[PDB]
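Chemist: Got a structure here, written out as structure tokens. Questions coming.
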Amino acid sequence: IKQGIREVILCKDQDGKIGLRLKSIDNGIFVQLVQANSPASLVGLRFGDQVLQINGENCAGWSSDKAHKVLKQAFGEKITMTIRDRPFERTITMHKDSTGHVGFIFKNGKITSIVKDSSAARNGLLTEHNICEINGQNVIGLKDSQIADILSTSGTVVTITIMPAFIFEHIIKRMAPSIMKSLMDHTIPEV
Ligand SMILES: COc1ccc(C2(C(=O)O)CCOCC2)cc1
């Protein structure tokens, strides 16, 4: 999680898309969706990012509709944005035990139990928190079984990005679970 305000420069694809849906939260604008292999993904926009400006206009108090409107009108050639990185999220680094567990239980992405004397317990993992990312890979909308698989196929060191469940549930309001499963970018980021 980068701790300040960064600039990104986007270019609409051939179809006039940038691969983004935005959501009004708390009189700010936040990324709700980033499409796989989109301009948004390529420049490193992530679920939960806060859009502070689009082409030098403040996003404060915009509706989701106005934000999507503003992206439609923009000259495709070059869109600038100012971004706060995942400001509602935090990162937690854990170490797997000899049996391959970081030490928590979760249901529909939300951590529900912390196991006594686990890495999760020592690193202060919290319940009623939704898993957004595992080792920088977005897992939002993936089945519980696949999130377990991605945890099992990570090394002994597991970084998990988490969001308070209330906040997460407010952000994904009005996005179909199939769009999340199907289109939400879940690739290991390119270099
Ligand atoms: C007393 O507080 C702590 C905090 C972290 C740990 C480690 C972990 O499990 O993450 C131990 C193994 O290596 C990494 C760190 C241990 C004790």
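Chain A residue numbers are taken from Swiss-Prot; in order, the displayed residues are 108-298.
Method of determination (from the header): X-ray crystallography, 1.8 Å.
The backbone N, Cα and C atoms fix where each Cβ goes, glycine too.
Under the heading domain 'PDZ 1', Swiss-Prot lists 114-193. What Swiss-Prot records for 198-273 is domain 'PDZ 2', and it gives sequence analysis as the kind of evidence. Record note (Swiss-Prot) on the mutagenesis of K214 to A: Disruption of the cooperative binding of C-terminal peptides from FZD7 and phosphatidylinositol-4,5-bisphosphate. Impaired interaction with FZD7 and disruption of the cooperative binding of C-terminal peptides from FZD7 and phosphatidylinositol-4,5-bisphosphate; when associated with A-250. Per Swiss-Prot, mutagenesis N215 to D is noted as: Disruption of the cooperative binding of C-terminal peptides from FZD7 and phosphatidylinositol-4,5-bisphosphate. Among the sequence features in Swiss-Prot, the mutagenesis site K250 to A is noted as follows: Disruption of the cooperative binding of C-terminal peptides from FZD7 and phosphatidylinositol-4,5-bisphosphate. Impaired interaction with FZD7 and disruption of the cooperative binding of C-terminal peptides from FZD7 and phosphatidylinositol-4,5-bisphosphate; when associated with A-214.
Describe the structural context of each listed feature in the structure shown, including burial, neighbouring residues and relevant distances.
Modeler: Counted with DSSP, the domain 'PDZ 1' (114-193) comes out as 14 helix, 31 strand, 35 coil.
The number of other CB atoms found within 10 A of the CB of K214 (mutagenesis position), across every protein chain shown, is 9.
Other Cβ atoms within 10 Å of the Cβ of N215 (mutagenesis position) number 11 in total over all chains. According to DSSP, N215 (mutagenesis position) sits in a coil region rather than a helix or strand.
DSSP classifies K250 (mutagenesis position) as coil under the three-state reduction.
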Chemist: With helix taken as DSSP H, G or I, strand as E or B and everything else coil, how many residues of the domain 'PDZ 2' (198-273) land in each class?
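Modeler: Summed by class, the stretch gives 15 helix, 30 strand, 31 coil.
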